[PDB]
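As structure tokens, the structure follows; a few thoughts come after it.
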Protein chains: 4
Amino acid sequence: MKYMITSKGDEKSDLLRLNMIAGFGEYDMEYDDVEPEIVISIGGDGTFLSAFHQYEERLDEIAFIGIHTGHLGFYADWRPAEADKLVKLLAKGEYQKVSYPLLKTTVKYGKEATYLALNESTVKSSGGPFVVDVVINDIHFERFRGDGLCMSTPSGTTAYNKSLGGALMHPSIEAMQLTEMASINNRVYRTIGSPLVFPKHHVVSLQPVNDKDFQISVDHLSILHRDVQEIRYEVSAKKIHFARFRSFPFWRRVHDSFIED
Amino acid sequence: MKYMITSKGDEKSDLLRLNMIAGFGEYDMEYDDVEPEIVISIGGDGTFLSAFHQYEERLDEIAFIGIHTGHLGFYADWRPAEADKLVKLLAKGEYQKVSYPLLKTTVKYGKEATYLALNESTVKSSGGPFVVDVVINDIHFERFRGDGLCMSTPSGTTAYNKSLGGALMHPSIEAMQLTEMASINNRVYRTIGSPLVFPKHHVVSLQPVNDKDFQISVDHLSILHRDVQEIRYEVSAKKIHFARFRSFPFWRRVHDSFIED
Amino acid sequence: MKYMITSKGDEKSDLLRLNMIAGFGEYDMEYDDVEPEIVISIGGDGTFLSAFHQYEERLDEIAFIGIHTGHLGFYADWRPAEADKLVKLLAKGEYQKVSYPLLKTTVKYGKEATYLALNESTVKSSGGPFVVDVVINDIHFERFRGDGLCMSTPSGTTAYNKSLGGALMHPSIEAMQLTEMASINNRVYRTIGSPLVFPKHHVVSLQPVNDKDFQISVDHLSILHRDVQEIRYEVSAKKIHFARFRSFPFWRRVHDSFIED
Amino acid sequence: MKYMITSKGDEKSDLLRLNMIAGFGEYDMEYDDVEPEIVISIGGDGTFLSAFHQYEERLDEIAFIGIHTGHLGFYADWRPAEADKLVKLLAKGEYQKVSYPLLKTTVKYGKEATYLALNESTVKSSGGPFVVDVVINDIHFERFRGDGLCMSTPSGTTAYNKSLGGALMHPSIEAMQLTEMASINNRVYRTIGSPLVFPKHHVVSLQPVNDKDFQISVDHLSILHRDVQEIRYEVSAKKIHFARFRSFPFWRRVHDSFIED
Ligand SMILES: C#CCCCCn1cnc2c(N)ncnc21
Ligand SMILES: C#CCCCCn1cnc2c(N)ncnc21
Ligand SMILES: C#CCCCCn1cnc2c(N)ncnc21
Ligand SMILES: C#CCCCCn1cnc2c(N)ncnc21
């Protein structure tokens, strides 16, 4: 079908991109970076994340594929040496697709902005102390005092979530996971401490106590938000689709990245 | 229908049990502790766990209810003062039921024994060092060296799992969670560190490296197993059923138990 | 001798300050906020920290005393009701002094700035990724990738250090403690993970890998530093002195603040 | 002077031991395993620990040396290839000695037993729940509910202590460090959570609440103690002495063992 290729931009990835375009030129494939049906990312997980966010409005019509030119990534799980085999199998098609859940973040003011995350969304203060009330399905759960909070997708659990002590979740589980950044706990201030894993349709709301300015990140993007009244997290109804051509199980991918490869 | 009541055995719980039996005597209810359809547990979560394991062969035909005479429990979520209202609403019936997932443990030798857990199943060595190979869906994931491992149900995540750094999972998620006990990590021995959350139909297998004797716990029960060839964990096909009479959300229950009440 | 009083500035603390000044007026005491020999802090630990940094150039000639008008502080360990008894015992004098160690931070550029910390000094990046090489007594120890690092005094171990998983150290131990903020660990990036406790005369040096701009905090003060070549930590030769009038052991202070009071 | 050599007992270590004995036969050295002045340990840290405990009554008159035939140890820090150079430099003498602190454990009954630890001493229950009151210098600090507690020397901080989240302490610091094993924390049960570092002359006492039987380990030795009234921890007055022949800094040893070598 239609396809496009994004590159990390170093010499290795650009040349690999040109060679795949040349190989694709031998098949019934059209290069189209406006309405592609296949998006190939050549680089690392950062390059893949930019590809995802470049097309996050046509997620239902795109299958993503990542090629890692540096270290193995959790999204870029093809070696450059297999690019020719990848061109061939992609050109025929008849691959099967795999879907991972995504996280929806809603930021309300006094309008409203929504964001989609593949890895996670984090909230920190704009300099001063970070205090928010944590509201779960309209029930006041805790008053969090600390550095910040992180809400992760299942596939994001191997990223910032993991560094904060969160669990690794298999991406077939439609959930999101909330982890704390350096929470203050004494006899007057109390947080749950543990990571919290929320199912689909649960809404986690962050509500300011004093300051209403927050630094909110969504994957690699970080924006300073002002006059915030609420930050809303829930499992998205939208999903990212991967073209898969062989067996590379998530738990094997975790093994290769953190234990040995 | 038919019902039975188990008591913690202290004076408060026995008297409360006799009063509920007397109140039940005013309705179309029969006391039957062989084939009950309702099992009432009066005490704490330990009393409730014994009730669960007393009838773990009729789980499809029983709705459990817990009354806490001491501190609030995650399973015993009725106060003793509401016992009269509980008798009345139970006698009419037409309550609705809630189901939590359970964990299946299979221990193979050179026969085979299976166990059902409501909270968790743990494995430790019989004195010497604990070393096992961790196999996930037939893929060798890690060689674990440490004190032991804990596999928790969702409702068990607030128990031993929480003390080991595991995430708290909403019990509507059909999953199990594996946490490490004091893992050894240096440049030659490597574990994942993080808790791992597994979906339904994933099989986690523990396989001995040297010693084949292990102390295996299932909820409160702990047995020394000898000549073990494999320990197998998976989400059970069976589920525990709760009679629910009002709204007491899991996250509110977590708040009441760990933040304040 | 000479004395001064700093106030949190709310109504309660200012009035308490005026009453102590009036009570001090009945003794051989002179109010002098240029060269005081006693510095009284009325408020919380933040107020006490500002008092410390106000006079950090006359530390050898000052004994500090803290009165807590809100919650109990680790430095402000007098209740407001005892202020009259505090005035009386201070006026006579013949109290005994207790000294806590301090942390010296040196920031070098391409001049050089030094800072003294009572609680801790932290380093984070100026937006992008934080990567530094950690050098211990000229030996290259690790390449740290994460959110940042925190170096704490013994009395600071109950503050940010504690939130990052650090140990609590009795302040009679002349040491500093380095803790990690969300370190990245995989098969290519490796940090020690554990907190590190360094004795007097050990020098811990942070050296940039790519970016040379860092946000460095010293207690409550946080400054963006540019063109940094090295950040140097060591136990200071200078110490803070407390006037003590009764027994309030550090471990009792820890109990009162985190377990119950 | 007088010397003896202990071996791990595998072929490699025994042969290395015989070759060093033969090399020592060319100098003014006498093999004496009753009153040696030098104790050489050939194996790993377990072999070294047995050598330490074999002679823990002549600690003032012995300098220890460890040769690692397997992986690098924190106590066995000589390679087998340097054994000939080790024999030569040892025979002349005029090496300098380094001392590490040790932990004293006192177990009282209704007589009293004392133990010396090079790594750590741990306390667990004999099957049932572990509950002890933690008393610091006669001040009741906390009621600990969990799996157990671990008190570590500075050089022991890289061992079990590290696996429990404890800090790594440079062994020039005369201290001990207490870490928790899976503590239970909810709104009714409260522990400090953090590791605690105690200076010389502080006494940490564990006192039973219900059960009085405990499994107490001291380094590799683990004994079931019955009718215990108190367990007492303090930095020992005795110290282990190492013969050192070159520079191998503790922090470099930590780097080699956990980061890379
Ligand atoms: C440095 C830095 C930030 C992380 C870079 C690597 N990375 C990106 N995304 C992921 C992910 N989902 N799982 C594991 N690793 C990931
Ligand atoms: C002491 C001890 C063992 C734990 C007793 C309390 N307890 C039992 N089960 C649970 C559970 N599922 N969640 C939270 N708390 C629980
Ligand atoms: C919020 C916030 C920041 C911390 C405020 C309380 N605080 C200040 N200093 C300390 C300290 N040394 N030990 C314990 N608590 C402390
Ligand atoms: C398996 C197992 C138990 C630990 C074996 C290795 N080991 C022994 N002692 C130490 C120590 N002091 N520091 C680091 N590693 C040590």
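We're sticking with Swiss-Prot numbering for chain B, so the shown stretch reads 1-110, 114-264, in order.
Looking at the header, which is where the method is noted, we find X-ray crystallography, 1.9 Å.
The backbone N, Cα and C atoms fix where each Cβ goes, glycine too.
Taking the Cβ of B:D45 (mutagenesis position) as reference, residues of its chain lying under 8 Å away and at least six apart in sequence are, in sequence order, B:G66, B:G73, B:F74, B:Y75, B:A76, B:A162. B:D45 (mutagenesis position) falls within a helix when secondary structure is assigned with DSSP. Here Swiss-Prot describes B:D45 to N as a published mutagenesis experiment; the accompanying note says: Only minor changes in the structure and a 10-fold decrease in the kinase activity.
Look at Swiss-Prot and you will find B:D45, B:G46, B:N122, B:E123, B:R148, B:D150, B:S158, B:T161, B:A162, B:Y163, B:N164, B:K165, B:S166, B:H223 tagged as NAD(+) binding site.
Annotation comment: Swiss-Prot describes B:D45 as active site, proton acceptor, evidence class experimental evidence.
The Cβ of B:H223 (mutagenesis position) lies under 8 Å from the Cβ of B:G46, B:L49, B:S50, each of these being in the same chain and 6 or more residues away along the sequence. The note that Swiss-Prot attaches to the published mutagenesis B:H223 to E is: Twice less active than the wild-type. Its activity toward DTA is increased 2-fold.
According to its DSSP assignment, B:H223 (mutagenesis position) is coil.
The DSSP secondary structure for B:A162 (NAD(+) binding site) is coil. Cβ crowding, taken as the number of other Cβ atoms within 10 Å, peaks at B:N164 among the binding-site residues B:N122, B:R148, B:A162, B:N164.
Here the recorded positions are B:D45, B:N122, B:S166, B:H223, and the ones sitting under 8 angstroms from chain D, going by CB atoms, are B:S166. B:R148 (NAD(+) binding site) falls within a strand segment according to DSSP. The Cβ of B:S158 (NAD(+) binding site) has B:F74, B:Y75, B:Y100, B:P101, B:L121, B:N122, B:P174 as same-chain neighbours under 8 Å, each 6 or more residues away in sequence. Flanking an unmodelled run of 3 residues, B:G110 and B:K114 have Cα atoms spaced 6 Å apart. Taking the Cβ of B:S166 (NAD(+) binding site) as centre and 10 Å as the limit, one finds 21 other Cβ atoms among all the protein chains shown. Within the set B:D45, B:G46, B:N122, B:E123, B:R148, B:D150, B:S158, B:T161, B:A162, B:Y163, B:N164, B:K165, B:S166, B:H223 that the record links to NAD(+), no two Cα atoms are more than 31 Å apart, and one pair reaches that distance.
Ligand 2 lies within reach of B:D45, B:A162 from the recorded positions B:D45, B:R148, B:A162, B:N164, B:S166, B:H223, judged by a C-beta closer than 6 angstroms to any of its atoms.
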